[PDB]
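*Asks:* This structure is in structure tokens; I'll ask about it shortly.
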4 protein chains.
Amino acid sequence: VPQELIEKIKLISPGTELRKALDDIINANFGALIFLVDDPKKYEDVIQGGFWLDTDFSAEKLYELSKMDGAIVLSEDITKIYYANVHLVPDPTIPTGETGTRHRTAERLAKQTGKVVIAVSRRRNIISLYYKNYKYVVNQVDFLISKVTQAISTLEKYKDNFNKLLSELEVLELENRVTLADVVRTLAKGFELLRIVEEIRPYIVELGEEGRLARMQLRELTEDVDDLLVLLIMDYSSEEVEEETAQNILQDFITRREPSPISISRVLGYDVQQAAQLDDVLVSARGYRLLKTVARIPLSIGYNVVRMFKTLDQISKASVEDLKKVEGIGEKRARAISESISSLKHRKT
Amino acid sequence: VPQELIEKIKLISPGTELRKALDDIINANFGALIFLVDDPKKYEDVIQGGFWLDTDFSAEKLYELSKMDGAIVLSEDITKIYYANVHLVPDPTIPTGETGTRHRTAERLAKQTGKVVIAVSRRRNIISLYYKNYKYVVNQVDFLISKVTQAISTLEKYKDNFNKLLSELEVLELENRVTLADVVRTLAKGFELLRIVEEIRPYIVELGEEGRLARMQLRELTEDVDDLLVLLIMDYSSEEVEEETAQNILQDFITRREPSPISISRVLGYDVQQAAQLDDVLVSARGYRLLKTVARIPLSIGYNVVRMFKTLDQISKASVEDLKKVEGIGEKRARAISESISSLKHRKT
Amino acid sequence: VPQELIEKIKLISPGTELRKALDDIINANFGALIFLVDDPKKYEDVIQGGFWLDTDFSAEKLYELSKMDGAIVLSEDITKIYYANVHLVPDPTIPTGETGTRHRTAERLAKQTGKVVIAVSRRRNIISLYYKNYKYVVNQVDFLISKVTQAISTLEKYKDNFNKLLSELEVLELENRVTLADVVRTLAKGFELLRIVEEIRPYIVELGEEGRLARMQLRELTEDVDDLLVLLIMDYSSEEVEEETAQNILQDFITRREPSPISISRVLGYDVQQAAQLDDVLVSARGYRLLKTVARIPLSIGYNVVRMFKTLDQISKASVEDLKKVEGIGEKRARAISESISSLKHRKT
Amino acid sequence: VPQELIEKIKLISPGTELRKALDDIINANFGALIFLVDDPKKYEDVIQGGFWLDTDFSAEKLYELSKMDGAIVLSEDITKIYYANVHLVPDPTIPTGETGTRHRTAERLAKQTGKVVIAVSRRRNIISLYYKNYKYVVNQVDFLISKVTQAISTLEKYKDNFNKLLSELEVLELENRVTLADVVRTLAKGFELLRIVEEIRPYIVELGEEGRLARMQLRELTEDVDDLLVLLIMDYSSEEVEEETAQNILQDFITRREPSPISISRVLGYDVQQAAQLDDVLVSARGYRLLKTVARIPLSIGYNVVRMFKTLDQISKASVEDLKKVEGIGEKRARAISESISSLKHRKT
Ligand SMILES: Nc1ncnc2c1ncn2[C@@H]1O[C@@H]2COP(=O)(O)O[C@H]3[C@@H](O)[C@H](n4cnc5c(N)ncnc54)O[C@@H]3COP(=O)(O)O[C@H]2[C@H]1O
Ligand SMILES: Nc1ncnc2c1ncn2[C@@H]1O[C@@H]2COP(=O)(O)O[C@H]3[C@@H](O)[C@H](n4cnc5c(N)ncnc54)O[C@@H]3COP(=O)(O)O[C@H]2[C@H]1O
Ligand SMILES: Nc1ncnc2c1ncn2[C@@H]1O[C@@H]2COP(=O)(O)O[C@H]3[C@@H](O)[C@H](n4cnc5c(N)ncnc54)O[C@@H]3COP(=O)(O)O[C@H]2[C@H]1O
Ligand SMILES: Nc1ncnc2c1ncn2[C@@H]1O[C@@H]2COP(=O)(O)O[C@H]3[C@@H](O)[C@H](n4cnc5c(N)ncnc54)O[C@@H]3COP(=O)(O)O[C@H]2[C@H]1O
């Protein structure tokens, strides 16, 4: 979705005085046909008749003005009301797939002037915004909150299965009994989870000020899933992988690549064709996840610890002194790794 | 519900251009009486007057056309609009239990031609689809999402009690202190849970594209309950039972047989009449559930392990070598069974 | 609420053909004034004019008939439609606090005949049912599901705090470190929880067939709270108390007595005035809760075990043989008590 | 928000007969312009024409009276209806930013008389209450329950992350491995959580009797978060802090100060500028949280225990006798501290 159009959809997002007026116009079954321009003079050929107002804009003035036939002309920044009750006359030969004279006039005029045109018909209750060759239908807040509420509810469900997989994987990690199947199942779920988010983002945006609580909900639910997934890929990929690299694999399984078990294991560096094979491939965490999250060791110094010990299993067998031989590890970060790792083995297994 | 009718209900499911038009017609309080046929000529006797259109179909064309009196005739695949404003004249002697001339004409005509007929009255806001001797009332999306949201909410509650029973049964399983009552209580709940799903499936289907999130929610909630229940029946039935057999018992307690404590224990091979008896019948898991789910041993090779050890208790007392004597168990699947079982005993008890 | 009136509210509960018609009448803004009697002849003095129908009842017939002025007369069992468009003439001197001629006529006539009278005004959308000196306003399904959904949601919250208290009390019970404060806090919460249920029951009832899922939700949420609370009172009351007695204390703290910390401890047999005192009163479970729920020992035989050991602490120190000396305890119920108790001490503490 | 205005908003809160009438007026699209005064005589100059009623007030009388043009005059306590159909004539020169003659008359008249004036336009469906120079727009119940339901839902999410942080911090506390970062992260979340509450309080208030369940939900969710947060600040602040002091820091991070990681640690007495520094600052709980909550030791006597041992670590190493040397600690409070602390170390780590 063009960012050029996003800045336009903002103009009529919940919270703006312009949207407040549109809502009143819809609820009042009045019609609306708004033309947004910066210099009316430059477009005096597509604007006929009506009344020249040139007054400050307000929701109430726009609402009252929409009680009349025709179009209203506003300054692009929505701070002025230039015309009212005018006859918009764009080129009739410009292509349009819209219905009704108001909408066909809207799209045509937007294309022609490269400006924004808003249309609201008395019959239906949708807000249609035309920019250039773009068309965006703005849904009512209640429809959006309905979809959003459902999505969030779906995410809770996914986040739950994710936590269960992750806590079970944790046990397998400490006991060094992890299989590729286990890792993939966890990654798969986390990928799916983040796709849901990406797919509802636009909905959140159309909510504007009414999207406040939904953003807060999403943030609590996906708080650290991304870092956790990147750390998982760094700990189980076939061969050493930099964080930046891992972040791309994540991004890639959220936009394009489908989180398929076989597909995920493949991109991780494991050559498999049969899904059943995964349960046979034994793997061992490198140790990044446990070093940054629990041991609170910066990923940068973690690279050194991994370099010298290779896996979490060897790191958990290391001693405070051994660890101290690592570049970036003093006495504090040494006991941190040690105690934190031993603590988890005693409590989770 | 006939599958022949399901393919028809799809024609007007949320997501289709045809339903989009019907919704606009309802919201606009216009009436509608649609006749779907492939060859108009063949039915020129039930079609009188109106205008011959023979144009491509579109939601907007149908919406506008419904502003006129009479019926609209469309091609069965909803890609053409043949007539508009016609007078449908089915045989008045065909039985009908409907009200109002529009609906009685609808059902009669559907019966007569064996074709689909849709009726929407200006007064009410329901979509009535007539096929042959079938009649399906399509509810609005908001009514469906309301029922569905409640059901899902009810399932969460059931899934919770299910997890609690299952985790407690787990403890009893490892400690080999399981009683028939325990197993039945768990099976009962899982059966109830899956019935809820089956009973709301039709609702999900009427939602069409608006059922996307509801399907995803249901899938996370019932992710593996079915396999888990089949494995429970295989581990506690009175005498050895094949998976296929277990799958039928499950299916049977989801469609016909009521998940009654006494009824479930009975079908499991235990002869009981008094509910209080269950707490007295001591039972021991065969070990399938723990072998496939935790040990990730294919059910097929599991049959061999069960054959040689009979119960989970004996399997947990077996050694890596002992297990290796089983057909299908090498060194990996041997340690898998061993370590996984011992791991659970140490963590859960 | 009189049970005599409950049987009347059923007549217009969601699911009945009569309510289906009323809903259509409300949605269509038609008015309604229904008089339910068994023998029209006996009331020919309060019924003037109109048309004598004496036909089978149906929602459609009632809906159509309500398009006319006046009242409709139906048989008490709603299987016949006697009159339509009649003028109901009850005694004008009968007291009534209602507004508008339709409602004042309704209440007056119900009082006079001791029969049921239903009124629906075109203006508002409520269903008013008059019986004798009773008046019941039936709310729409959407309003009910809204309140119910909130209550259920509130219960989840309470059930959560209840589980947390109960699981913590469990730890204190096994470790024999329970204080009166702990018990009261748990009882208090469970009492509150069940009050919520009692207070929303009427709402559930007004929902009729639309209350199906709400009943199922409530049942999962309050599944065994009552037995659990009775067992708590039996295990911590100041002196030995029979189950029946405990069940009355529960019932009493759900209807009359407010679940006050000081009030609860008082009724339990402990003489306290200051809330802060509770944290000082040391108490020890008798053992009923653990014997019936976990050990699955019938409350009747439990009385014997408690008799001989007094507290759970002594029971957990008892041996299989010791327990066998109890009337009703063989070898199975002996190991049951033993293993189950020791199992919990090892897992929870 | 002035408390003087709060007492006014109550007059039209859900549950009051006055609001019941307003709702009926809105649903009936009638207009309303109410003037509340105690002595009509004193204002006979702003009141012209209409009918002098001087009758008892009732929702039905007000509803019927609003069917006429003009304003209605009521006694300030809403127990009398003085005028109806009058012409309110406030000073036209009083400033007003309202639209339409009804609203401009409302605000002007409220300012002039310092009395309350209510306005409801036929077009829209909002209730505008004017007091002095204050203006309060009362939203419908459905809009409020929607926002509230979302907020509560958002809180659940926060309360969850809070519990997870707190339970993890618990482990670190017992193991005496707590870092400033850990404490701040937990405090931050709890602060955020309580802000949500404060920010939705006004919504709850506008709900009146329809806010009952929402208040109960909030109470279960935030049951003891405040005490828990105060105890956290007392246990980890840089230097000894009195409860009253801690309560102010809490209050301050809920109203003004933003719960910023760096900002929180700073106010706790730790001099830091870089967020990354927190993970390096080792800290140790004083022991208040564990003494009051678990050991149930009054905060007052806790001060003594902390005085003599300084930290929870030393308290957990203390013996029953050692503790007995503390002012306020006998044998019971001595074993309480001991057993409770050792119990937690054995179960959580
Ligand atoms: N060139 C044409 N070809 C066919 N029919 C024509 C027509 N011009 C006008 N009409 C018919 O007149 C109806 C109402 O015209 P109206 O100006 O009141 O009411 C109009 C007008 O206030 C506004 N509008 C449409 N186009 C406009 C334009 N180019 N400039 C300013 N306002 C416009 O939208 C309203 C409704 O449009 P809608 O099509 O639903 O309804 C149209 C249409 O059925
Ligand atoms: N044979 C008959 N017996 C008794 N009354 C008769 C009748 N024929 C017509 N009417 C009366 O005229 C009303 C409206 O006729 P209309 O054609 O405008 O408006 C009709 C028409 O546009 C459509 N419709 C009904 N039957 C149809 C058919 N066989 N073919 C095409 N359109 C039909 O549905 C609309 C409403 O039907 P509705 O019954 O509610 O309303 C009917 C009914 O009260
Ligand atoms: N004795 C009286 N005193 C003062 N005003 C009188 C009156 N009798 C009739 N009216 C006026 O006429 C209005 C409509 O009469 P209507 O018979 O059409 O329409 C009536 C009628 O169909 C029905 N209804 C009321 N009382 C009834 C009765 N005793 N028997 C049968 N139907 C009744 O309810 C409808 C609306 O009643 P609503 O009061 O809202 O509206 C009443 C009222 O304002
Ligand atoms: N001084 C003035 N300047 C410009 N226009 C004037 C005017 N006085 C009256 N009107 C026009 O007449 C409309 C309706 O007057 P109305 O008395 O029926 O119906 C009125 C009246 O019943 C009530 N209302 C307004 N001001 C009032 C006042 N000072 N005292 C009592 N009632 C008032 O609110 C209704 C609607 O007001 P609304 O402005 O929407 O609608 C107004 C407005 O467009």
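Residue numbering in chain A adheres to Swiss-Prot, whereby the residues present occupy positions 7-355 in order.
Every residue gets a Cβ built from N, Cα and C, even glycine.
From Swiss-Prot, here are the annotated features:
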- A:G76, A:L94, A:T107, A:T111, A:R128: 3',3'-c-di-AMP binding site (BINDING)
- A:8-148: domain 'DAC' (DOMAIN)
- A:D75 to N: Significant loss of c-di-AMP formation, still forms octamers (MUTAGEN)
- A:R130 to A: About 90% loss of c-di-AMP formation (MUTAGEN)
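So that I understand the layout, could you describe where these features sit and how close they are to other parts?
*Replies:* The Cβ neighbour count for A:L94 (3',3'-c-di-AMP binding site), using a 10 Å radius and every protein chain shown, is 22.
The Cβ neighbour count for A:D75 (mutagenesis position), using a 10 Å radius over every protein chain in view, is 12.
Summarising the environment of A:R130 (mutagenesis position), the number of other Cβ atoms within 10 Å of its Cβ, over all protein chains shown, is 14.
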*Asks:* Look up A:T107 (3',3'-c-di-AMP binding site) in the DSSP assignment and report helix, strand or coil.
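*Replies:* DSSP assigns A:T107 (3',3'-c-di-AMP binding site) to helix.
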*Asks:* For the recorded positions A:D75, A:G76, A:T111, A:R128, which residues show a Cβ-Cβ distance under 8 Å to chain B?
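*Replies:* Nothing passes the 8 Å Cβ test.
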*Asks:* Here are some binding-site residues: A:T107, A:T111. Which one has the most Cβ atoms within 10 Å of its Cβ?
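*Replies:* Neighbour-count leader: A:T111.
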*Asks:* Count the residues of the domain 'DAC' (A:8-148) that DSSP assigns to helix (H, G, I), to strand (E, B) and to coil, and report the three numbers in that order.
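*Replies:* Summed over the domain 'DAC' (A:8-148), the classes give 48 helix, 43 strand, 50 coil.
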*Asks:* May I ask for the distance between A:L94 (3',3'-c-di-AMP binding site) and A:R130 (mutagenesis position), taken between their Cα atoms and rounded to an integer number of Å?
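*Replies:* Computed Cα spacing between A:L94 (3',3'-c-di-AMP binding site) and A:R130 (mutagenesis position) is 21 Å.
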*Asks:* Could you check which of the recorded positions A:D75, A:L94, A:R128, A:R130 have their CB within less than 6 A of ligand 1?
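*Replies:* Once distances to ligand 1 are taken from each Cβ, A:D75, A:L94 fall under 6 Å.
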*Asks:* Roughly how many angstrom lie between the C-alpha atoms of A:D75 (mutagenesis position) and A:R128 (3',3'-c-di-AMP binding site)?
*Replies:* 11
*Asks:* Neighbour count, 10 Å Cβ-Cβ cut-off, for A:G76 (3',3'-c-di-AMP binding site): what number do you get?
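*Replies:* For A:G76 (3',3'-c-di-AMP binding site), the count of other Cβ atoms within 10 Å is 20.
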*Asks:* Under a criterion of Cβ-Cβ distance under 8 Å and sequence separation of at least 6, what residues of the same chain contact A:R128 (3',3'-c-di-AMP binding site)?
*Replies:* A:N35, A:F36, A:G37
*Asks:* Would you mind reading off the Cα separation of A:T107 (3',3'-c-di-AMP binding site) from A:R130 (mutagenesis position), to the nearest angstrom?
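*Replies:* Here the two Cα atoms lie 14 Å apart.
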*Asks:* Roughly how many Å separate the Cα of A:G76 (3',3'-c-di-AMP binding site) from that of A:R130 (mutagenesis position), to the nearest whole number?
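*Replies:* With distance taken Cα to Cα, A:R130 (mutagenesis position) is 17 Å from A:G76 (3',3'-c-di-AMP binding site).
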*Asks:* Based on the record's binding annotation for 3',3'-c-di-AMP (A:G76, A:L94, A:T107, A:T111, A:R128), what whole-number value in Å is the widest Cα to Cα distance?
*Replies:* 18
